[PDB]
Amino acid sequence: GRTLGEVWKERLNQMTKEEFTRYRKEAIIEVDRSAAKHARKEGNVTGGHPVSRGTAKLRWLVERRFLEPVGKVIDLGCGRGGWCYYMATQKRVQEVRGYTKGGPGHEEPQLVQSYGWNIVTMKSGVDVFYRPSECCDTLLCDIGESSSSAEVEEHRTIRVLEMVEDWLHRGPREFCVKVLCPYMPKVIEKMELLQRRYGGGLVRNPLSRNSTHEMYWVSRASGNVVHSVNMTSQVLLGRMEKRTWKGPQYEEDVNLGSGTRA
Ligand SMILES: Nc1ncnc2c1ncn2[C@@H]1O[C@H](C[C@@H](N)CC[C@H](N)C(=O)O)[C@@H](O)[C@H]1O
């Protein structure tokens, strides 16, 4: 259909099992989680290992200044807690509150003791779509249930964005919101309006797998929404037609350290 994003989606759903798994990691940056996995088994809760691949993703963003976490942090759809625990290590942050659905099929928050864990409070069993908004200085959201249907994803992304705006009008100046399907017309229009009222821009995280078109709307980014999205659709589409396959590119999963913060 229209938009490069839609052709990408069509081509993805047409791949065989083996090519789909090969393609999703091609040329993306991927942190090694071996040590984190063995620490979980041995119960090593103070080794400083992140609880998921999510922290390395948020680190990429914060390290490039796409946002500057500060004050009270609320993390919607915290899952295991990768973003909460990473935010707990930032000096400007003083409180981290995470909410996640939990329950069968969903990740439960993992309680570990990486640096600043005492400032973190995660509550499971909370479907954020029904929870009235709360005040915060930094708002984070990483919700986006994928679907083979681009229309389903468009609807789910709009739902997220309308939910997120309820927390934004409260005052959070700093934010990072995952936009599951940014290429569909309704999300493009919704984002253009959201960008007018709250600034920021769409950024493609190189740690994301090629099997998802997800991009992050962060407060300290800018630029045309259509341009940014199409640019990403092109990179994703180009990775399907390579003749030389190099697989995922290694990067160390940085240690969060341990201890508590005053
Ligand atoms: N309606 C919802 N309300 C609250 N949480 C949700 C909802 N839908 C999905 N989720 C959670 O959102 C999470 C998405 C994850 N990718 C978050 C990972 C997290 N950012 C990390 O770094 O570890 C999942 O754990 C889902 O269970």
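The residues of chain A that appear here are 2533-2794 by Swiss-Prot count, in order.
Determined by X-ray crystallography, 2.0 Å, according to the entry header.
The backbone N, Cα and C atoms fix where each Cβ goes, and this holds for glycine too.
Under its mutagenesis entries, Swiss-Prot includes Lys2557 to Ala with the note: 85% loss of NS5-GMP formation. Sequence-distant neighbours of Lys2557 (mutagenesis position) (same chain, six or more apart, CB under 8 Å from its CB) are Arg2741, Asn2742, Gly2779, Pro2780, listed in sequence order.
Annotation note: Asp2659 (S-adenosyl-L-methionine binding site) sits in a coil segment as assigned by DSSP. When other Cβ atoms within 10 Å of the Cβ of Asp2659 (S-adenosyl-L-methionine binding site) are tallied across all protein chains shown, the result is 13. The annotation S-adenosyl-L-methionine binding site is assigned in Swiss-Prot to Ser2584, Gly2614, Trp2615, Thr2632, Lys2633, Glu2639, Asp2659, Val2660, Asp2674, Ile2675, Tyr2748.
Annotation for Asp2674 (mutagenesis position): spatial neighbours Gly2586, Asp2607, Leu2608, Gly2609, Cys2610, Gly2611, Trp2615, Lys2710, criterion Cβ-Cβ under 8 Å with sequence separation of six or more. Mapped onto three states, the DSSP output places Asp2674 (mutagenesis position) in coil. Looking at Swiss-Prot, you'll find the mutagenesis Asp2674 to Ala, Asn or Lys noted as follows: Complete loss of 2'-O-methyltransferase activity.
Annotated active site, for 2'-O-MTase activity per Swiss-Prot: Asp2674 (among others), in sequence order, evidence recorded as experimental evidence.
For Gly2676 (mutagenesis position), applying a Cβ distance below 8 Å and a minimum sequence separation of six or more within one chain yields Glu2685, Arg2688, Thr2689, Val2692, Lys2710, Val2711, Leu2712, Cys2713, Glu2746. For the mutagenesis experiment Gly2676 to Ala, the note given by Swiss-Prot reads: 86% loss of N7 guanine methyltransferase activity; 60% loss of 2'-O-methyltransferase activity.
What Swiss-Prot lists as active site, for 2'-O-MTase activity is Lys2710 (among others), and the listing cites experimental evidence. DSSP classifies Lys2710 (active site, for 2'-O-MTase activity) as strand under the three-state reduction.
What Swiss-Prot notes for the published mutagenesis of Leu2712 to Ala is this: 20% loss of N7 guanine methyltransferase activity7; 74% loss of 2'-O-methyltransferase activity.
Cβ-based neighbour count (10 Å, all protein chains) for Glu2746 (active site, for 2'-O-MTase activity) stands at 22. As annotated by Swiss-Prot, active site, for 2'-O-MTase activity applies to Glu2746 (among others), with the evidence given as experimental evidence.
Closeness to ligand 1 is met by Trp2615, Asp2659, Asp2674, these being the recorded positions among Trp2615, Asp2659, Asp2674, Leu2712 whose Cβ falls under 6 Å from the molecule.
Between the farthest pair of Cα atoms in the S-adenosyl-L-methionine binding residues (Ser2584, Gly2614, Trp2615, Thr2632, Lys2633, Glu2639, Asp2659, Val2660, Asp2674, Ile2675, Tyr2748), the distance is 21 Å.
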